[PDB]
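This report concerns only the one structure given below.
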Amino acid sequence: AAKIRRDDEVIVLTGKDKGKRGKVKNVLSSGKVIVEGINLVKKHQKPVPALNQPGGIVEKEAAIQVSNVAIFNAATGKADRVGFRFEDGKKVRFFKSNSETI
Amino acid sequence: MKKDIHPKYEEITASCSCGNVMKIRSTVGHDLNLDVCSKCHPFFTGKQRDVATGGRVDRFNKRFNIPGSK
Amino acid sequence: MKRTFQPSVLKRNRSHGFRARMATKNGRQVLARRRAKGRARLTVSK
Amino acid sequence: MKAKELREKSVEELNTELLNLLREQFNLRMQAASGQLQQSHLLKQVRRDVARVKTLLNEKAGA
Amino acid sequence: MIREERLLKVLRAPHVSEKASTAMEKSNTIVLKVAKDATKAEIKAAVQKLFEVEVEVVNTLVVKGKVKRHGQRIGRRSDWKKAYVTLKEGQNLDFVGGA
RNA sequence: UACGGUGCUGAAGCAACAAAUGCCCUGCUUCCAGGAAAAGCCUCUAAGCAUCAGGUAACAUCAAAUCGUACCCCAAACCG
RNA sequence: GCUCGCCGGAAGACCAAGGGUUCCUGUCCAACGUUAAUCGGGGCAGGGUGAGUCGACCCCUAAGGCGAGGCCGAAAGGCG
RNA sequence: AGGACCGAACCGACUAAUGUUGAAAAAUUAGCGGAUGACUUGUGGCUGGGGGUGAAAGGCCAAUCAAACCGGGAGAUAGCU
RNA sequence: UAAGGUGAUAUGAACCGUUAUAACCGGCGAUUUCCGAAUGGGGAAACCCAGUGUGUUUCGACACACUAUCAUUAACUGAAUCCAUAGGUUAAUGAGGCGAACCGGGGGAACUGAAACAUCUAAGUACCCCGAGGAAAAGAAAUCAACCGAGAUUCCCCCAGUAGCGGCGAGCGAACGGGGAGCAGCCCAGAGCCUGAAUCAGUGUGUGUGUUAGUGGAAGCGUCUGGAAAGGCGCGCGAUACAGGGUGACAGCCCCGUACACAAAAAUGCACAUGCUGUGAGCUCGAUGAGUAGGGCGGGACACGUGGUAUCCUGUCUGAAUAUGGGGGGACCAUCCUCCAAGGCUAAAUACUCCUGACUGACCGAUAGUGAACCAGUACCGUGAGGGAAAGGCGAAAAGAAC
């Protein structure tokens, strides 16, 4: 619903990973918006005694919800709210306040 | 039920023989039947005799027919 | 003496009879309080 | 094809296709028969359309 | 034979149970299960027009099989209801096994 | 042999003796507090059909109408 | 194995109070068997209890529900 | 023949004894009858407030009801520490 | 509109589909395993079987389609009774079915303030019972006064706590007299002339505008400390935006508001203009439905609780007279007065907030508040009738034992 549209490029700033930047993202209902997977040292589980025993410790669901930044491009995270105008006839795709759309 | 021309009556009140004494006087307990209607027979015709007392200007109908009207 | 609690279906009708509790105005109010207005269920209907 | 796709059709699936469209639930939906690498649960994800023809019949006769 | 009847909901899959081994010898006394709709008349009408295959006698069975999944003591019962149907003498499985 | 069991094969096969709870006995007796109707059992006809219809017989078949049937009792999932 | 028990008008039997699916087994220790715990309907993985004849439908009735029209009824209600 | 004399689980209620700091608002053990019916015996449906059936009770009748286990009157009366 | 989704609280795993029908929101339709309130008859809540059709079958069968009790009205039909009439076989159409409570109907106590309990206060309240709508009840006068006059009803402060009734007990407790709020009239009983002229019940259309989606919506960095600096300072900018609270804390500064500009299908608000099915519009000439009223002896409510006695009430019963007046004058009658002929209609003042909606909070911030934060009227007790809990609450990401 978010008119910023699922190829585009965001950053962490309102948590400790401050600057971790990446594109396309993962979007699902009340999903926590991982940027691109900002995790470093957090375990994985063993519900299988077979050979495949999940050995992970990296990328997994590092939360930083919605997006605190209108899509990076050079500097600045605003204005995010900004609705825009007729481009597709059944939706509208946006960038930020200063630069038409993308 | 009886006087039904003029509809119904059983009004629970007393008769004060020692001040405010609840002895229910007002309950009537007597019944009568049979008189001649406008057509042919000595019909069932219910009264106490009140209904038929009320007949001194009725022409078999102008009160008689309130139960029969609907 | 034979004390007390046990289950049966045929003793129900004049007391615990579910549709008898809709037929009396006595029952009707309590049912509606207990599960129509009061958030809840009964379901023990076999 | 989901039901709204074929509305040009003169007759509903009730003519024979109703059973040819329903039989699998007794013929293939037992253990690993309908599939195991490639199918499973069908009758919601894809195969629901048989049920639309039901209310649609009454729409068409009720007009 | 009719198509407007309770058949299309009255059945489930075949019941695959061991008794197909132990009692099918000179006849095919094969197991099924059936939905909440099942009076015997329905499943009697069923098999030959839904699975192409000719039968003789039919049994319906009130099975009441308790279950629990909620952790806390309880779950459900569902309709459950097994049945037994009768694939005659010798046409056994000779093209498919509907197991 | 799956150590449960079925796979092959297979005997022997009469007369009495004593006694029910039970069968015969809505038999048959003995006594009064005096043991409830429709019905299956079996026939009579009213009307009305009456060169039509009805039922009783040999044989061929069909339908055989939602249940419940798991553990449990002169007595622990009743109750206590 | 080997020596004997208890219920002895057996907790022998199948099935009726609707409690309802918690038997064989495959597996076990809290959600509990005031020792052990291997067993308790414990409690969890399968499944199950195959009724045209069993019996309550009926046709039906002695008790007693409801009941035309009613005799009455304060609204209630009662006796058919 | 008989509400026999003496007989079984279907009956109760005699004083103890291990019943009272309960196995039990009740029941008990080696003991003992009324031996066919002034017995009791169990699915239900009439008796639903100041009750209603009489071996005729002040016992009943939820287990201790001279009226409760009602909750609505009502957080009453209150010469009350 | 804008993209994801498969209503979840094991999510494994199938699989719609990010083109403009995947879901999902919304006008309006449409779905039945059977019950069903359920209604053929039966009823032990989930029903066990009547009685008659129809499309059609691999010709077994099959899914289905309807009726009842009443209240009124046309048709056919019908008894002991020539005749009357009841009563059936139907046709038509709706309510009977359901609510915490409001209000209309009546009933409704027991004991206890009174230091004694048969008045009465208790209480018109418990309930149970009958209505039928969103507003009522009412309301167009024998109403009130003194000859002044007022006008449906009564309402608001008074007068007044005045009159005024008593185990002379405790309570109940009036109208006038003044200011006002008010501020308007008629049809049958029926005939002539007149005649879609006034209203409104409907039901299509349409403007002026609603209901809500779709349209939207504010400003910041540098540094000293530093998990988050969203503190502090700088003011490097801001204001009819500085609610509360979100984002791991404390952000005017990022927010989600507020303030403001555009705006839909297709029913349908209300207001009006039209459209059409039905109504009544304008003027006269006519007309007046008494067992009702009396009262002697009953039961009563009124300010007047037992009495000389007061109506408008109610009941066995008896039983008048048309406005050339008497019905009654808060004792009773004068002088005199005012309603009015006993059919029927009325604008305002009032009250239920079913629930959801906008604002306020010397109000509850779980000793609690609508029984109610819950998913607690749910469960721990119950011949039970159903009395209802002990009870707020991990907290960047479930980041929930990698090793």
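Just so it is clear, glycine is given a Cβ too, placed from its N, Cα and C backbone atoms.
Record note (Swiss-Prot) on the mutagenesis of E:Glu18 to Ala: Binds normally to ribosomes; strongly reduces trigger factor binding. Long-range Cβ proximity for E:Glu18 (mutagenesis position), meaning a same-chain Cβ under 8 A and a gap of 6 or more residues, is found for none.
Under the three-state DSSP scheme, E:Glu18 (mutagenesis position) falls in the coil class. A mutagenesis experiment is reported in Swiss-Prot for this position, E:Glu18 to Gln, and the note states: Strongly reduces trigger factor binding.
Around E:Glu52 (mutagenesis position), a 10 Å sphere centred on its CB holds 10 further CB atoms from the protein chains shown. Mutagenesis annotation in Swiss-Prot: E:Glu52 to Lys, described as No effect on trigger factor binding; the structure shown retains the original residue.
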